[PDB]
2 protein chains.
Amino acid sequence: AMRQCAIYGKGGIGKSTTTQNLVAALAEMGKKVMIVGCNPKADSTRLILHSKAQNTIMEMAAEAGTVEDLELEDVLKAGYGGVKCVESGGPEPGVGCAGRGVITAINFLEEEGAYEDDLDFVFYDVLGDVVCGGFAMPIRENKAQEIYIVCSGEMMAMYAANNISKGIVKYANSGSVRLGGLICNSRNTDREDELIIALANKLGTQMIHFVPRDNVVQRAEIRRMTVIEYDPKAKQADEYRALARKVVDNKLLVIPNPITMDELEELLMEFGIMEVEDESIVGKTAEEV
Amino acid sequence: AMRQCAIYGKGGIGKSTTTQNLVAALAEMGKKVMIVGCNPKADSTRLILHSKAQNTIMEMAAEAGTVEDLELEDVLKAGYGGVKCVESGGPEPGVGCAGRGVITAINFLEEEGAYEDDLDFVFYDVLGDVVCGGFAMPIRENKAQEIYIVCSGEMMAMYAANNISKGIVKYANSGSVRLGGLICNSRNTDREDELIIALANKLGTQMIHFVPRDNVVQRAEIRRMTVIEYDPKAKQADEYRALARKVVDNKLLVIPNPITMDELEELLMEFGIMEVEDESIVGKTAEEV
Ligand code: SF4
């Protein structure tokens, strides 16, 4: 029973680092896993392969002329734990849709049969900075049924998480696509552990894990490797193991309930990241009030 | 001579705040300016209109059934300095392309003739987090000829800036679309003033302004207004005036020269934001080295 998963979330909060460390812990569970990277920069596999940047299907279809002129040897690599690694590649900037890099990539892996081969998990590392039909490709073409959203106690991350949810909603009533939970990637904001459980409930799922911000994640990272690989005996290593536990063992897959902007500011004001408004000074000069 | 401009750049570095403050100083120059907001959240006009969030063409085409059922009174507002303000609106999450909200909006303004009416400047606030053909709509349909990119001394902002540039390149040899310069929105990183001039040269333009990070921008902002409007006698107000000067007076419009990733890490390592690599430890456990 090979399960199809995707890790969606906003950029710059270290989504990929957690995707890769989660996956590394699952290979330590003895699960064969394949990461399909879907970002324009090739950052979705570089901790598993010890790479500066893995070569992408777009760059190499450009070398060969078309996609059929490519063989799986150099498209799909494997590293720590025989974790298979593809990078889809980015759209030609300013002209292509991002989504077509990702279909080109899934189609190329269905055809050279990497999907029905021995695998336990597929994980698509997808950006959530814009929730358009471009980035919703693995949702719409029913390639990822289990979506876990990475966020933090901060507006844009949570905004992203809600919008990803609205998309799961449209496609839920014509497929197996469900939200399996949220993951807080700590930004050391005061009581964000709580904030993301609050959000996870008003959406109808759980906060399946709180990932703290250790120092070792950064020290393993400058070595182009995971914390599971660098120091298995650290606190943080156990954090990812525990997340990878919960993901196998999870059966709480839902069709979420998106909130409003007003409701979202509630959550941010209540837990104190957002400042409680004063319209008694809105629109007034330095001098007036 | 009404000039068509776009402000492209990565999110979360306060692009919109500088777009709106720049435009506010131009209304103080006595220029009629229209901001066309292109982001899925309505944050491109809210400092000019003192608004929580301006209503968007997408939400209101949804009310009325189609776009023709809308009149310019409530689509296009005006605030501080008779600065016209439209918000394009976002794609239905997970299904539409972002680009079609922006064509639907420019087409609606061409037809109800807001473009040939008395105007000096048009400014499209466009996201740069993904440089796909979706967000390159104002470039491809030759609606913005002068593109000024906002960035900072940090990897992703610079990456964004280069990618926007690759886009200007593809569309330059079939239109008047040019890069008029970069703008560093300081993040108080040590010597980023320098870094962005270095980048602006290896690309072939200029760093047309350095915008510092004042405290007053934040205090004007919680009042839903610009610094030009809140305290004209601050240092920061003068900063935006100087930028708005340079933009009118600018005639250095180019077809840029994108650099590589390697060249980009050069610039980051040279000015000290990026750490000088050691591959003598890449791939080694805590224990080995
Ligand atoms: S659908 Fe999204 S990724 Fe595709 S071209 Fe449009 S905005 Fe870009």
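Since chain B takes its numbers from Swiss-Prot, the residues it shows come out as 2-290.
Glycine too: its Cβ is placed from the backbone N, Cα and C atoms.
These features come from Swiss-Prot:
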- B:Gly10, B:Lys11, B:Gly12, B:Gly13, B:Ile14, B:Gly15, B:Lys16, B:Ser17: ATP binding site (BINDING)
- B:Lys16 to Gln or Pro: Loss of nitrogen fixation (MUTAGEN)
- B:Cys98, B:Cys133: [4Fe-4S] cluster binding site (BINDING)
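Feature annotations (Swiss-Prot) mapped to structure.
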residue  : record                        : Cβ within 10 Å
B:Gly10  : ATP binding site              : 29
B:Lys11  : ATP binding site              : 28
B:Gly12  : ATP binding site              : 23
B:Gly13  : ATP binding site              : 16
B:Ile14  : ATP binding site              : 21
B:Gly15  : ATP binding site              : 20
B:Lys16  : mutagenesis position          : 27
B:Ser17  : ATP binding site              : 23
B:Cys98  : [4Fe-4S] cluster binding site : 19
B:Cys133 : [4Fe-4S] cluster binding site : 30
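In this structure, B:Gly10 (ATP binding site) is part of a beta strand by DSSP. With respect to their backbone Cα atoms, B:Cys98 ([4Fe-4S] cluster binding site) and B:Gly10 (ATP binding site) stand 19 Å from each other. Closeness to ligand 1 is met by B:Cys98, these being the recorded positions among B:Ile14, B:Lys16, B:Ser17, B:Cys98 whose Cβ falls under 6 Å from the molecule. Those same-chain residues not listed among B:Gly10, B:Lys11, B:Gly12, B:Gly13, B:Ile14, B:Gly15, B:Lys16, B:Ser17 yet with C-beta within 8 angstroms of the centroid of the ATP site C-beta atoms are B:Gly129, B:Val151, B:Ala158, B:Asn186. For the pair B:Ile14 (ATP binding site) and B:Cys133 ([4Fe-4S] cluster binding site), the C-alpha distance works out to 20 angstrom. Comparing B:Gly10 (ATP binding site) with B:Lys16 (mutagenesis position), their Cα atoms are 6 Å apart once rounded. Cα separation, B:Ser17 (ATP binding site) to B:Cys133 ([4Fe-4S] cluster binding site), rounded: 20 Å. In this structure the C-alpha atoms belonging to B:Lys11 (ATP binding site) and B:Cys133 ([4Fe-4S] cluster binding site) are separated by 13 Å.
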